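Reading through the structure tokens given below for one structure.
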Amino acid sequence: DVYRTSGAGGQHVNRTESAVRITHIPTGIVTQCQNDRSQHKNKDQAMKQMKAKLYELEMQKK
Amino acid sequence: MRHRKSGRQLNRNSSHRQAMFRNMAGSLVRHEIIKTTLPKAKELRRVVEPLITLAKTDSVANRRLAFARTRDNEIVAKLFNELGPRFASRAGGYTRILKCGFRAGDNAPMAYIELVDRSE
Amino acid sequence: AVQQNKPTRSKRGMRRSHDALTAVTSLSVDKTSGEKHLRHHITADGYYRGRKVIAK
Amino acid sequence: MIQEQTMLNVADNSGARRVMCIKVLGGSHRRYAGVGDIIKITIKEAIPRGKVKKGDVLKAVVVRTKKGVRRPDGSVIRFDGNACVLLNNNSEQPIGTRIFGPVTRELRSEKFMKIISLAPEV
RNA sequence: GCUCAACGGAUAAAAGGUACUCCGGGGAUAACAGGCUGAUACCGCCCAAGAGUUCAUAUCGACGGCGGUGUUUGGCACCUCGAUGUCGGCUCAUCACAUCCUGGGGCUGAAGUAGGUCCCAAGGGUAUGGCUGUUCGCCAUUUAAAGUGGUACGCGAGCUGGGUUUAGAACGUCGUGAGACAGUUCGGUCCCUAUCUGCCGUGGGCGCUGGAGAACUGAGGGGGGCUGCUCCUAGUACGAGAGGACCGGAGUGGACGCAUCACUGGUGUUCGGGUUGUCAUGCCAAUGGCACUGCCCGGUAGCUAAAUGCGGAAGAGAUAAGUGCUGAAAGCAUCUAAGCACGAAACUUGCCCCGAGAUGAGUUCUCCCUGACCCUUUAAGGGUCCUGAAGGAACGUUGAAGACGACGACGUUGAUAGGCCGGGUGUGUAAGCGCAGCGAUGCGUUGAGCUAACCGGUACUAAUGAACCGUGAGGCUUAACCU
RNA sequence: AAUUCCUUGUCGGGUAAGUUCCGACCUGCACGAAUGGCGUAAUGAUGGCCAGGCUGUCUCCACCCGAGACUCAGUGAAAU
RNA sequence: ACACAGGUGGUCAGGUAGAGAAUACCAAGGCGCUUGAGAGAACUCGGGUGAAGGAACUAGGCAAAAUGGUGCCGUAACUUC
RNA sequence: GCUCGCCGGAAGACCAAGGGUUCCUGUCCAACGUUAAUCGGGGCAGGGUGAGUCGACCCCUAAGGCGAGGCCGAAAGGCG
RNA sequence: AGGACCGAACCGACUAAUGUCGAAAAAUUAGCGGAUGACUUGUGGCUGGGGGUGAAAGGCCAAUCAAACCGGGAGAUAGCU
């Protein structure tokens, strides 16, 4: 899922920033990543947390 | 959208409008002829004539209604003793409307409304 | 909202094309008085169709 | 004339007291619900010892409306208050047995014969 | 020799903040939008072992390859910093199909019913709420379906200003401090009468080659185009049981559109009545004024909906995907190459409305106009006087017509409007008087009195006779018909 | 938490559904004792959230009374 | 800047109802606000009413609506009593 | 002049402040009045303001100002 | 008795609409806060520009305030328009 978010200002500006939202149906987990400022890399870092979060679910069931 | 409606507003609220024709009706029967705007005169007929219709049948209750409306004893003095008597045969249409011209002030259609009789 | 450009005198004149006043052509003399009065209107002296109804 | 967010009184001994219309069934984006209509409602008020408690979502059929219904002769039947009979969301069968009020002739659709037979009037 | 941190060294003595800001400049240089590109994103194809019961072609399809779209994030600064001045919501939309449904089909490992994948198709429809400032998303409940995008991430000279972006303030963190921030949290002016284009309506002028009053043909254009459930056919076909068709017909709803007040209601400050405080008519009584109509209760005509009827087609022609027939090129096969037939809410029609300014200005029907002179660039000429018709317009009484025009009815050869009479309808037992009662008050007279826009009649009033505009037989050329 | 980035954190309650609200755990990015700490009756044109009453805010708009708007007569601007 | 819906100190300030100088109607007295007349469209502003439901609107019950007086009855948690 | 409507602890009647003849009368209508105007706080001309008791002035002081001499300060000038 | 309560005058200015070349260079309309006090107001004084005053906003100091107005340096300077 790809959605936008607003930004800051100082006079009248309008800065919209994109955010990535990965959703895993088998687990219902939702991981977002606004760390970077590049759609691709944000998705990757999101997938970094996505895989890591899924990895933690393994350790609990373990 | 005013479909099949009746009664002209005449740029005045109900209270003012009613009090207007009440005052005008009294002044009408006093001089038997007055100069006013055409639109105003055309609506004055729907007030004075019903009163003249009530003057033809004298009684005690009608005199009270004749006072209920117009709110003046001088008018009821003229009515039931002058108009009602001399208008017994007249089957409606006691008022005549004559278009004089235009007011020199605001250029409004002036009209002379008088009683049909006005023997003098 | 305002004009982007100044309207020429041509457009000004064309707009006033339908602003010209009309005539009367409804004159009529009284039967008794003969004064030229308006149709359906009483004369200056208070006449109408041969009757000085105003006596003024 | 029963739309969404409408409080209705119960006309059965199911233990409920007051319900609220959360969604009028029928067509897509349907505004009202007549007497002979089904509506999904929730129980906002019930009695202690009942077969149903506050917070249950189930279907119910209207029986009395203040708007009332019309007849083929043009006559209407204005009621006083809104009433409905609870049903079983899956089977649509009535829950209670007793009916605390009169109904209309329109419920004679065979799908609710129990309601008519258990009705004191009409 | 010091010293040139930046090493042609501004003398060899010199750190930060500003969202309270201010001045001079820039699209030479950034944020939103647009533009070029298309790495990334999205979509569609190519080969392909294997997973898969046998078999990849039932899909998927690793490992790799080739292109399209300009819907994402970005790249480059081409446009605007003597202003392109907003995220989201509300309202209103409009277009493209890579289709969410409905419709037409291919295959099945679809038995049936019901699904999966792919092809054709844009006509029409494509939810209601809780949380959040929301786009998004989560959840609940539906629905036939709750599609994906473009349109300055549609729309702010249409609205809101919640978010974020002015000045105030607080908390955490950082800083010696001013203040700052991958931060969050209270309170915070949205300016403008529309000249032009456009669009929704409505008129004036002229033209249509004679003028005028009506009726139509009809190019062309627009509106309309959704769909569920129940029963029947038949609980048949198929099927092991459970289940349970296609096709065609009838009935009944949801949303939407049009029209209409007869029905149920709303309103009805022009109708009737109740009543509080107060003022006035000398007092009581009876009424009127004022206090949002003083507050209220009912209510006619209209307008109007929640109310009542109606519509969505059926059908026809030509096609899409597709099924075909015959059949050669290729002695066979094969839907095609000639030829021929079916085949979608899609195309043109059929349904409704506009419509001859369609200057290509149409057709039909009816009515009216056929007088002397001059000058004569000897012209489809102009001027004088005599004539001025058909019809229209003006003015007037007005309309369920209407912003102003326009349109419709009538103008005494009269029911156009008002008044009047009768009745209807609505409101609820008037006033005055008599009787009873201590009185308030009640009873009888009386379902009376009073009744705006309603209906049927009546010329009492006002719609005056006439004047005004408009004319005198309508060019040339050619051909066909009578002398 | 007026403080918690990850995060709408995980459980209780409240609603059919609750990123806010009210209790609790403590994993305190980056609470902390006069930069006062934790509570606190009363008070507040205070911030946030429910319940009842109540209504045209809304489903969904309709009618009516007035001042403009439109026409007529007089006068007569402005930004651009 | 104007014959401008603004601002400007002190005194007197009545009758009925009313606690009151609130407020409603009036007295003495003073004005009808210096452009009017028709029409009764959309739409804008100032108000009234509304079937059924009752916040489903929305950032938020903003605005509107509603409650409202005197006498008596009665009144919880909590509390610095 | 006859009715109607509005304010009435004010849109009323008097003083101080502050303007400065705007007050009254006759007369005129171009300019001024957001329209017309024989009307007016408009133009023109004439007229009106009378106090031992009202107020100011006057006598006496408050905050505070000025301030002979005096102290201080480049001068100006400051305090008193 | 009360920086006590309800609530006019008076002072103030939280909400909404109208207004935005307005009637008005911050007002009007309908509701609100205080209303015996840290209250409000009239008259006359004192403190003044990098100073005055401030229940502290960087708010006010004659509609002009992160630095008033007037005159003079001064035709300042301007690699920019």
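Determined by electron microscopy, 3.3 Å, according to the entry header.
Cβ atoms are placed via backbone N, Cα and C, with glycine included.
When secondary structure is read from DSSP and collapsed to three states, D:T97 (mutagenesis position) falls in the coil class. For D:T97 (mutagenesis position), the number of other Cβ atoms no farther than 10 Å from its own Cβ, over all displayed protein chains, is 10. For the published mutagenesis D:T97 to A, Swiss-Prot gives the following note: Reduced RsfS binding.
Under its mutagenesis annotations, Swiss-Prot gives D:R98 to A the following note: Reduced RsfS binding. All protein chains considered, the CB of D:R98 (mutagenesis position) has 10 other CB atoms within 10 Å.
Counting every protein chain shown, the Cβ of D:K114 (mutagenesis position) has 13 other Cβ atoms within 10 Å. Swiss-Prot gives this note for the published mutagenesis D:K114 to A: Reduced RsfS binding.
Around the Cβ of D:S117 (mutagenesis position), 8 further Cβ atoms fall within 10 Å across all displayed protein chains. Among the sequence features in Swiss-Prot, the mutagenesis site D:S117 to A is noted as follows: No change in RsfS binding.
A distance of 9 Å separates the Cα atom of D:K114 (mutagenesis position) from that of D:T97 (mutagenesis position). DSSP classifies D:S117 (mutagenesis position) as helix under the three-state reduction.
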